[PDB]
Each structure stands twice: as structure tokens, then as C-alpha cells.
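Peer 1: Quick one: the structure is below, and I'll ask about it shortly.
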Amino acid sequence: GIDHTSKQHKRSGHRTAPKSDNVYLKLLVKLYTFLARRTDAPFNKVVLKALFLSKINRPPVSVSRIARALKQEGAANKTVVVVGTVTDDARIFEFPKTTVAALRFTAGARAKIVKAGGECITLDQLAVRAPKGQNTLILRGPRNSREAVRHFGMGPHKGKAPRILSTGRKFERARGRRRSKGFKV
Amino acid sequence: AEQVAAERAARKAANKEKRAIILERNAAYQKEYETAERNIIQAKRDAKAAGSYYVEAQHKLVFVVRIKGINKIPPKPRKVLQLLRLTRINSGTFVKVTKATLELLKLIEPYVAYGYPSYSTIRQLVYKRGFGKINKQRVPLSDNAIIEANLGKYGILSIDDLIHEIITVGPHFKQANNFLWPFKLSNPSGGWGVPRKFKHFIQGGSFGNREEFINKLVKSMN
Amino acid sequence: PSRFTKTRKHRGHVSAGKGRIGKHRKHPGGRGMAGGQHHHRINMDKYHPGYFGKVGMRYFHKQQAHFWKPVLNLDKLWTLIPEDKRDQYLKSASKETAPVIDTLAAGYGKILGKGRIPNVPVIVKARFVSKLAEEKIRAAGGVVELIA
Amino acid sequence: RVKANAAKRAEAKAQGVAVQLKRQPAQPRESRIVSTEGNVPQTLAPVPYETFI
Amino acid sequence: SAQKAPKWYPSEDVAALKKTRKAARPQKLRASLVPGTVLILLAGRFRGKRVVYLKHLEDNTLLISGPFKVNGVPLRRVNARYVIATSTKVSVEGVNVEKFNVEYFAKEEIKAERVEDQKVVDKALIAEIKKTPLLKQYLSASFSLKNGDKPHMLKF
Amino acid sequence: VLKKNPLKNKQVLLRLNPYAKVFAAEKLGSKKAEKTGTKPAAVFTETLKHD
RNA sequence: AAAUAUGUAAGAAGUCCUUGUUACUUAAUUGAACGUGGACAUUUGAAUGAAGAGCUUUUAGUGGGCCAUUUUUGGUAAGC
RNA sequence: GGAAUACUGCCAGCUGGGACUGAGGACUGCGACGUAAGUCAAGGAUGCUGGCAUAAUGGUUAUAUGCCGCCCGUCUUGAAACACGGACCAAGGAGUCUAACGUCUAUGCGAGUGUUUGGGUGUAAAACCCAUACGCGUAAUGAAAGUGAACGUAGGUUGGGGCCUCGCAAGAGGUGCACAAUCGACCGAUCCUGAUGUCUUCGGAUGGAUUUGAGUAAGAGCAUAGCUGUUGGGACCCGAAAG
RNA sequence: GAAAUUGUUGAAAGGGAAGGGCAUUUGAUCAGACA
Ligand SMILES: [Mg+2]
Ligand SMILES: [Mg+2]
Ligand SMILES: [Mg+2]
Ligand SMILES: [Mg+2]
Ligand SMILES: [Mg+2]
Ligand SMILES: [Mg+2]
Ligand SMILES: [Mg+2]
Ligand SMILES: [Mg+2]
Ligand SMILES: [Mg+2]
Ligand SMILES: [Mg+2]
Ligand SMILES: [Mg+2]
Ligand SMILES: [Mg+2]
Ligand SMILES: [Mg+2]
Ligand SMILES: [Mg+2]
Ligand SMILES: [Mg+2]
Ligand SMILES: [Mg+2]
Ligand SMILES: [Mg+2]
Ligand SMILES: [Mg+2]
Ligand SMILES: [Mg+2]
Ligand SMILES: [Mg+2]
Ligand SMILES: [Mg+2]
Ligand SMILES: [Mg+2]
Ligand SMILES: [Mg+2]
Ligand SMILES: [Mg+2]
Ligand SMILES: [Mg+2]
Ligand SMILES: [Mg+2]
Ligand SMILES: [Mg+2]
Ligand SMILES: [Mg+2]
Ligand SMILES: [Mg+2]
Ligand SMILES: [Mg+2]
Ligand SMILES: [Mg+2]
Ligand SMILES: [Mg+2]
Ligand SMILES: [Mg+2]
Ligand SMILES: [Mg+2]
Ligand SMILES: [Mg+2]
Ligand SMILES: [Mg+2]
Ligand SMILES: [Mg+2]
Ligand SMILES: [Mg+2]
Ligand SMILES: [Mg+2]
Ligand SMILES: [Mg+2]
Ligand SMILES: [Mg+2]
Ligand SMILES: [Mg+2]
Ligand SMILES: [Mg+2]
Ligand SMILES: [Mg+2]
Ligand SMILES: [Mg+2]
Ligand SMILES: [Mg+2]
Ligand SMILES: [Mg+2]
Ligand SMILES: [Mg+2]
Ligand SMILES: [Mg+2]
Ligand SMILES: [Mg+2]
Ligand SMILES: [Mg+2]
Ligand SMILES: [Mg+2]
Ligand SMILES: [Mg+2]
Ligand SMILES: [Mg+2]
Ligand SMILES: [Mg+2]
Ligand SMILES: [Mg+2]
Ligand SMILES: [Mg+2]
Ligand SMILES: [Mg+2]
Ligand SMILES: [Mg+2]
Ligand SMILES: [Mg+2]
Ligand SMILES: [Mg+2]
Ligand SMILES: [Mg+2]
Ligand SMILES: [Mg+2]
Ligand SMILES: [Mg+2]
């Protein structure tokens, strides 16, 4: 026998193809594992993983978040990749030119980008254009802006938001939520 | 398109080049190993001639075999048995002696047998059961290119360049020695000497430091 | 569907995955929210501090509607102009002719001030305004016109 | 240790490298030759059993 | 269909063998096996027969003869590991033997050639056997294990 | 595919370690060491043979 | 006043120089805290190991335990 | 005085007997021997010869023989138990559906989203189409009246994949999304402060504080579906004494 | 027209239960492959 020092037959714990079942996504994966295996280029390697990512690890990148990244010093001509969908943001009043490459473009986002004379590339087109990912700027959206993570870590003095359905006063705002009713959290 | 023999040439030539360097190095060590040995022999004599006493340096390298199975072991020794990579019975590793490993051996005496290995038994360990750790994987030695590949960084580009680093506790013994997978010995062929193993060598059992008598054992187990 | 469910998988195992010691019995803790102040207090404080007892005043016959008053931030605002019309008004930022936005007609009650509209003049008709929203509005040469 | 490691580090570099300033554990001791001159081995045996009480 | 059909089939292309490295080197025989030596047949049709070793053939076999006219055994092949090689020994320097190869014994009753070969070789030997008294008797008598023989103790 | 012991398969012995040829050639594994006759002080012998 | 157990430390989140900020603090541009600028790389600071490290969510069963060496309480004692 | 021997150790000294194994399937590697051409035991068995071509070998089966082998189910610290249920066999026979939900996932669309109360239409409970509303989200905070989110490139600092630049490379610098840590700023509650003014008690600018919020700081949601989990329901299936 | 369970026929085994595991003898029975 063997004094094992570590749990046996452990799975690596990382996705390895998408759990998604879409052909096209399956094809883009085909492109990039090829590209990853044969180009020693970091970008293709990161891109391949993001493809496997489930919906929650793929938060939307907005078109305003886009415009801001372009305002980085020396970044205004880069083409931005977003392995996910791109949404529109009425709140910005002046969107730049550039080229965004992403999986989905909402109707309004595509509009706004094209209106400023930008261009909307799919990842496979992005590939042919920059097989080593030259001049690419990768953007991710906010994962912990989900509503779910509000409730993560619920406990005393954690200050983190109840799992509650109806709300307003007389919904969990008395005993243990204020000094005058028993105590506070 | 050349390469046919063309690049086969600039290779095989370059290969002959290395066997050369290995041959001269091995010729070297041999000198060193016997003049080293003889020096001590004559030291002992010269001292007796002068009415004195030649006390040799304490050994710097020991070889440890796990002699106890896997059950009912207390936690402290257990962790140490792991750090020495002795995680199954009859497997063995080399250890460089210092205060800070001396204690480790102290802590695990009931579960191991160790002693000072000779050039002979370090050699036949490596030639017969020497495997390297290469992206883990435990790869058998059997060609010098494998060592040069992973150990060449530190000088060391032959199985004998390996053996030399161990036996002489080189300045890169850590790397040299961790490169070797733990040796996996069969049970002794002779048998254990002794009727009960889990007593000290010094009390008729098998565990503890048995000094130079380690070679007789290992050789029966290798 | 039945065929994907873990009971199908438990068939042939004695206890349906409910333990031999502790069983699956009718209602061990009590039913519903029983014992919330007794053997279920640890789960109630934490996870649900604030549950028991009272705060604040009762309002008999409170009819929401009375309090209807959706908010719109400047943040958007300009969204209440159809796009085609919108660009037309952005360029030619002026008095004399500046867009009128009935935010009541958009079904908002109050304008709040979340952040920066361009320097175009706007005529903003609303029931209510946050001090700032209106400040920012004037700072582009708009006014707020109070309606109902 | 550090204040002193800064020293022999400069005091070596500004000479001609060769430093060595990690601590090392107790090494086994080396060969040596003990002499008899003035020191012949005294030969002890174990002692009988006695009571004194 | 009664059953679907696979998506993949084996190629029925039958690979070639790897280029093995096993040279057929020659069989040195144990010292005790010189020609002229008397053998005991441990097995076979002529089992227990004492018999003269003549030639080591190209297929590793031993060529022996009785001689026929002594104990009934003809010129023959015997395999070297079913033979006890005694220490008694007749000079064979007058027996030609050159003639006798593997081909000689290819199957394809008795050809006259053999009957004559048998007479020629055997006369050479008999001439020789006769020099030592009792050999011919010995050669004619079957070897046998008696009670209390310990093959691992007997010298032959 | 199949680990071949040196130690008892001359072919690979020579594959690793090319000194093996000369070692065997100059016997070396039986080197006749120098005959020197130094003798030990009587201090050594007396105390060796003491009590 | 032991042995066994036990806290902390063994550097890049480090060491040194120059001299900004403040409503704290000093008799005091004194200090305190946070800095800007400058100098020194893997013998960069003990050993051994590392089928890697870190982090998140959600959920089962369990919440009668019993035994051996050693330490040990009650009991004359116990398969207590 | 000169040897021998034992004992212990070493040899990349030679050599005999025996057992098990023969994975792999062109070539490709590292070598060895040869002056060479070649040869080889060097990245896993080939060569030669014979016997049967069948119940010979093999499978199955029954029996015999050597050794071994308590009755399952259960609850228990502990069952083969002098614990319980079970004589036998067939056929029934137990985690379900529903309302509302948590985490995770897939899919549509995205600051939105949800056609199916309804209407239109039909090859008629289907498929196809749709106006107004509504729901949930897009704002928080107070018991409440009520107020309501940019000092700044929507901040500073530190780590950060990826990218950009230099370098043959090693490295150096630039930028740095997600995420993490930390110091700030913004909105409401609390407590101070209380300007210009005033139907002299209204008004509450401004700047603050070991206080506090399920907040802001270039949105992430809505819907359908699934597994697991939650609550109520006969609620996994059979069971009281009672009312 | 199953099973429990029964009659008959055939084959077999049985010194205080029977049934079971590894292995082979013996009987019965059988597939495949040769070419
Ligand atoms: Mg939100
Ligand atoms: Mg070790
Ligand atoms: Mg032996
Ligand atoms: Mg034996
Ligand atoms: Mg023996
Ligand atoms: Mg015994
Ligand atoms: Mg062995
Ligand atoms: Mg369900
Ligand atoms: Mg189903
Ligand atoms: Mg199923
Ligand atoms: Mg299972
Ligand atoms: Mg299961
Ligand atoms: Mg089952
Ligand atoms: Mg189970
Ligand atoms: Mg369960
Ligand atoms: Mg149960
Ligand atoms: Mg219990
Ligand atoms: Mg209540
Ligand atoms: Mg908004
Ligand atoms: Mg060959
Ligand atoms: Mg031979
Ligand atoms: Mg006769
Ligand atoms: Mg400690
Ligand atoms: Mg370390
Ligand atoms: Mg290591
Ligand atoms: Mg690793
Ligand atoms: Mg749990
Ligand atoms: Mg639990
Ligand atoms: Mg309890
Ligand atoms: Mg519990
Ligand atoms: Mg124990
Ligand atoms: Mg084969
Ligand atoms: Mg094969
Ligand atoms: Mg026949
Ligand atoms: Mg047949
Ligand atoms: Mg037959
Ligand atoms: Mg029968
Ligand atoms: Mg049977
Ligand atoms: Mg038994
Ligand atoms: Mg029970
Ligand atoms: Mg009990
Ligand atoms: Mg009993
Ligand atoms: Mg009971
Ligand atoms: Mg019963
Ligand atoms: Mg049934
Ligand atoms: Mg129709
Ligand atoms: Mg109808
Ligand atoms: Mg229609
Ligand atoms: Mg209508
Ligand atoms: Mg909300
Ligand atoms: Mg309100
Ligand atoms: Mg007021
Ligand atoms: Mg700072
Ligand atoms: Mg950098
Ligand atoms: Mg920076
Ligand atoms: Mg505030
Ligand atoms: Mg408050
Ligand atoms: Mg809220
Ligand atoms: Mg329930
Ligand atoms: Mg009932
Ligand atoms: Mg009743
Ligand atoms: Mg009653
Ligand atoms: Mg009928
Ligand atoms: Mg059988």
C-alpha cells in the first residue's frame, strides 16, 4: 500500500469543452484549440478557455465599458475582443470608432458601434485577422454584479442582504436589526 | 532537400563528441575515487606509525529504506516519512546528513533502516532502478540524453555524472538527488538476518542506523 | 422527467439515500416555522435577523398609487426622445428651439440626478425634481417646467 | 543577519565576488588525527555491584 | 435493420511485422559429447539403447548408429537432450561420415543406399569396438535403472 | 518499451558509460595496489593488547 | 525546575539614502503616519518536500460510538 | 623473519543448471563490432522439427477429491446468534404531483424582458399573429414627513491575465479588464454646524462626525427548461391509544 | 398455459443436513478453427 499524500483520481476541476451544445460555438472551439496548440500565443490560450465559460462567468461587456478601455493610454486603435455578448449603453453620448470582436452583439450595441463607423467582427474573423491576437484588447464584464452574490456570505455582522421575497418594513427589520429590538445583527 | 545524411551528420558527429566528454569525465572520477580511497588508507597507517589515531570524517551521505508498512504510524513520523519520499514499504532514497536532517532520521528510526552506501551500491542502484522525475512521469534512465536534458543545467550529462553528484554530495545534490524517483526495492533475497524486524539493529532487529551493513541489505533488495 | 431523477438511481439501495440511523420520518423539527424562537433560533438570527417583533407605524387602508412616482435620472433622460429626433436636437443646442420632454408622459414621477447630460438645452416638464437634477439641467441652459 | 549580509556582500563584490551568505545547518565534522603524546588511553571496565547505605 | 451499424470500421489492412533482431547462432554442445562417445538413449523408439555418437548435423541433431548388427539400431538422428553421454569412447577416425546431412533424412521400405551406408560405417566401427573386450556385449545390452540407482549420483 | 538492465546486458552498459570498455580492458576492477610496509608505534600495539 | 507539548521570526510586502503632505504631535519642519526621487537581484539570505496554489457556491449523511498503548478521576473491584 | 589462511569488501572477471514471460508490428533512437563491405544480443521472439486436424486442445455440465465457506434482511458499539421478519411461488407493492422558492446549468433576447387574461386566425384544444396594460428589473434610504448618487480622465495605492514597446534571447518598460486588498468621494438615516433671506419663524446654504443602510461609483436583468435542495399539501409506503 | 408443487421415465450422488468458492480427474455434451 501507499501512504497517499493527496486525494487519488482527482479531476482537474476545469472545463475542457464548453458545456454548451451549440455547433457554432463547438466550431469556434475547434478553431482555437488548433490555434492554441500551434501558435505558442497566449491570447489564443486565454480565448479558448473563455469559450468553455458558462453564462455567469460571461457577464455582458457594455459598449460604454468598451469606450473607456479605449481611453487607456496608447490603446485607442486596439481591437477589443469580448468572449461573450456586448450590450448597449444609452448613457454614453459619444462612442469611438474601433473594431470589436465578440460572440454576440445586441441589436442596439451593434447599431451604436456601426453608427460611429466602427466594425463588428466575429471571433473567427478576428482570428484570420490576428492569429496571434496582435493588437487585441481583451475585456471581461463584472461577475460579482450578479444579484446572487449579494446573498453570499449571509451571517451576523457580515452585512450582506437577506434571502427575502416581499420587502418593506415589518419584513426582517426588527429584533436583531436594531439596538431597540433585542440587538443588532 | 538535404538532411538525408546531411543533418544526420552534424548530429551523429556531435553525439560522438559527447560520448568523448563523458568518457574523459568517467576516467577522471575513477582516479579521484581511488586516490581518495588510498589517501584514507594511508592516513590510517601513517597515523598508527606515529602512534596516533586517524578518525575519519563523519559520513555525509546516508541511504534510507522504509522497512515498515503503511498502517498504525503516528502523525509526526508519518509527515517526515513523507518529506523523505518514503511512502511505501521497501522504497528508498538518498539523504544528505546535517543536523537538520539528522533529526529527521532520529524521528523515524523505528520505521526505517539506513546506513552509509558504498560506491558499489550507489552505482547499482542507479544503473538498475534509477528513474528520473520528468514533468512527474517517472522516466527510466537507460540513456544519457535523459539526464543531460533535465540535469545538464547543473553540469551532469551522464548516468555516471549522476552517481558522482550523489556519492560526493555535490553542490547540486538537492537537484541531483530529487531528480531520482524514490528507488523501489524488492524484499531482501537472503532474508532479513533476524527473526523480528521492528527492533533496533543493535538489539537484533532491523531498524535504525546499521552503518556500513546497509550495503549488504540493499544489495539483496536490489 | 422521472427518467433523469436520482430516485431511479436509488432503487436497490435500502434507504433511498436517507440513512439507516436517522431515517426519513414525518416532521422532526416540527412543521413550517415552528420553534423559530426555540430550537430553530440559531438559523433564524443569521440568515434572518430582524424577523420577530415590530418596528414603525401601521397605516390602515394604505393604497399604493397614492405614492406612485417612478424615477428617471438625467443618466438617461435623452432616451425619452426618439433616436432620429434625438441627434437632430443634440446638434443645434439652443434656446429659441429646445426639445420638450414630458417625463409624466413617459410615465415618470420625478427626475433625479445621476450623471452628466451633454451641454444641449432641454425643456424638462416633470412633477418633481431633485435639487441637483435641476441644477445640472440649468447648467446646460435647460429649465425644468413644473407640471401635473 | 541582514545588516551584516549587506556588508560582506559589498565587501565581496567590491573585491571580486565569491560570497556565500545563506545559513547552513550543522555539517558533520571532518577527518582529524588525535595524538597519544601525553595521552595514552586509560582503560576502564564496568564496576561490581555494591550497596552503600 | 435488426441492429444499427457502427460508425467506424477496422481497416482490414494487415500490417507488416517489425524488423526482429534474432540471429540464428550455432549450438556449441556440452563437452561430454565428442564423436566416438557412447550415448544412452533416454527416450524414443530406441529408448534405453547404447549407441555410438557419429556426427553433429546441421540441424543440431546427433548422428548415431548402433552399430546396427550389434543392437539393431540403424544410422539415425537423435536429439542431444534425450541422451546421456557416458565416458566410454571408441576411436571414430576411420568412419567417413562426410556423406551424412539433413537432406539425407528427408522423408519423401528401405532404400539400398541406406542399407549399404549402414554396412560400410558399421564395419569401420565394429573393427574398433572389437579392440576392447566386452564393449560389443555392452553396446548390445539395454540400459536400465535398477533399484537404488540414483541418477544424480551415478557416473556414466 | 522494455527496460534493459545494464549490469547484465553489455550492449546498453556500453551505451551509457563509454569508460566501461577501457575499465575492463585494463582490468582496473582488480588493481594491484602499491606494497608499502609502514609499521605501527609500540604505543599502538601495547594499548591494543592491553587490558 | 525538566522531557513532551507550545507563540513568533528566518527579506522584493525586503534593506539603505535623499526630503513632500497634515487639521494629529513637538519648545521646535520636532515627531508620527502615508508618500515622490535614488542605490543593491536570485547563496535574495536555513533544511526536506510539493501529482501545484488560491478562491466561491450549494447540498447529503452524522450529531447512541466502542477499543489498544501511554497519561488519568471515582470505585475494594469489574468484560465497571 | 617470511609466507599462507580465515574473515569482511570490491571487479564495467569468466561460466553451468532451472523456472515464468515474448507486450509491440515497415522504417525512424542510443549504441556495439569490423581497416572496410558489412554484421549485431543495440527503441519487446525468432529459427528449425514433429504430432493432431479432432472432442486431440478448449467451453459447459454432473460427480469425486484437497483446502476453504455459519442465514439473509435489519436496528446496533457489537449478530451466525439463546435479538426481530421471512414455510413456498406468481402477480401487485413505496421519494410522487402541485403552489412558491435557493444554488447551479442550457437557451432566447438584453436595459430590458415575459405572444397564450384577452383579441386575430386556423387544415381547430395544435401551429401562426397581436393592441393595451401588467409583472419583475432599471434607486436607494427613514418608523415617517421626506430627501435622493461624478471634487477627480467615475479617484489614489498594491497584486493582476492579456496586450503594446525595446531586446537575437534573458530580461526591462508601457497599458492594465475581471478579481482581490486598502485609503477616499457620492446618496439616504443619525448627530453637529446654521450663510444669503424671512408673512419672526419660516427657511436650511455650507462645511463636518470612533455612528448607520439589503446603496452610487460607464447597468444585468427578464423568461423557458433541467438536476439537486426548501416550504405547504395524504407528501416515500403501511401503523396508534384517541377526538 | 410460467412458478411453487406433483406423477412417471432416464442419469447420478448420498456413514449425523444440504447448498457454495479455487482447482483438476472421470462421464456426458458442445462451439470454433483446420484446410
Ligand atoms: Mg443593482
Ligand atoms: Mg530525499
Ligand atoms: Mg543472494
Ligand atoms: Mg530462498
Ligand atoms: Mg543462498
Ligand atoms: Mg518468531
Ligand atoms: Mg532482486
Ligand atoms: Mg421535479
Ligand atoms: Mg421520463
Ligand atoms: Mg436512467
Ligand atoms: Mg453506486
Ligand atoms: Mg447511488
Ligand atoms: Mg441500483
Ligand atoms: Mg451505498
Ligand atoms: Mg440524500
Ligand atoms: Mg431503514
Ligand atoms: Mg440518533
Ligand atoms: Mg412576523
Ligand atoms: Mg439609471
Ligand atoms: Mg539484425
Ligand atoms: Mg552454444
Ligand atoms: Mg542383438
Ligand atoms: Mg514547532
Ligand atoms: Mg524554503
Ligand atoms: Mg523539491
Ligand atoms: Mg506539479
Ligand atoms: Mg454540508
Ligand atoms: Mg448539515
Ligand atoms: Mg445533541
Ligand atoms: Mg444536522
Ligand atoms: Mg492500536
Ligand atoms: Mg510478439
Ligand atoms: Mg506481439
Ligand atoms: Mg477423425
Ligand atoms: Mg469440432
Ligand atoms: Mg484426436
Ligand atoms: Mg446428471
Ligand atoms: Mg457441483
Ligand atoms: Mg471449514
Ligand atoms: Mg431491526
Ligand atoms: Mg443492545
Ligand atoms: Mg447466544
Ligand atoms: Mg423489534
Ligand atoms: Mg418467524
Ligand atoms: Mg413484480
Ligand atoms: Mg392553418
Ligand atoms: Mg376546437
Ligand atoms: Mg397569420
Ligand atoms: Mg384594445
Ligand atoms: Mg430590488
Ligand atoms: Mg419611499
Ligand atoms: Mg423637511
Ligand atoms: Mg494612497
Ligand atoms: Mg509591468
Ligand atoms: Mg502604473
Ligand atoms: Mg454620507
Ligand atoms: Mg438610522
Ligand atoms: Mg433593496
Ligand atoms: Mg415535504
Ligand atoms: Mg390510519
Ligand atoms: Mg377511531
Ligand atoms: Mg382533545
Ligand atoms: Mg389450455
Ligand atoms: Mg469446476
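In chain F, numbers come from Swiss-Prot; the residues present are 312-362, in order.
Including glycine, each Cβ sits where the backbone N, Cα and C put it.
Grabbed the feature section from Swiss-Prot, which reads as follows:
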MUTAGEN   F:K314 to A  Significantly diminished nuclear localization; when associated with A-315 and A-319
MUTAGEN   F:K315 to A  Significantly diminished nuclear localization; when associated with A-314 and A-319
MUTAGEN   F:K319 to A  Significantly diminished nuclear localization; when associated with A-314 and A-315
MUTAGEN   F:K332 to E  Leads to an inefficient release from ACL4 with a delayed assembly into the 60S subunit; when associated with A-334
MUTAGEN   F:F334 to A  Leads to an inefficient release from ACL4 with a delayed assembly into the 60S subunit; when associated with e-332
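Help me picture these features in the structure, burial and contacts included.
Peer 2: DSSP classifies F:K314 (mutagenesis position) as coil under the three-state reduction.
F:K319 (mutagenesis position): 9 other CB atoms within 10 A of its CB, across all protein chains.
In three-state terms derived from DSSP, F:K332 (mutagenesis position) belongs to a helical segment.
Long-range Cβ contacts of F:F334 (mutagenesis position) within its own chain (separation 6+, distance under 8 Å): F:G340.
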Peer 1: Test of understanding: give the count of other CB atoms lying within 10 angstroms of the CB of F:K332 (mutagenesis position).
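Peer 2: Other Cβ atoms within 10 Å of F:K332 (mutagenesis position): 12.
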Peer 1: Whole-number Å distance between the CA of F:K315 (mutagenesis position) and the CA of F:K332 (mutagenesis position)?
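Peer 2: Counting only the Cα atoms, the answer is 19 Å.
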Peer 1: Other than its own, how many Cβ atoms are within 10 Å of the Cβ belonging to F:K315 (mutagenesis position)?
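Peer 2: That number is 13.
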Peer 1: Measure the Cβ-based neighbour count of F:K314 (mutagenesis position), defined as the other Cβ atoms within 10 Å of its Cβ.
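Peer 2: So the Cβ neighbour count for F:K314 (mutagenesis position) comes to 11.
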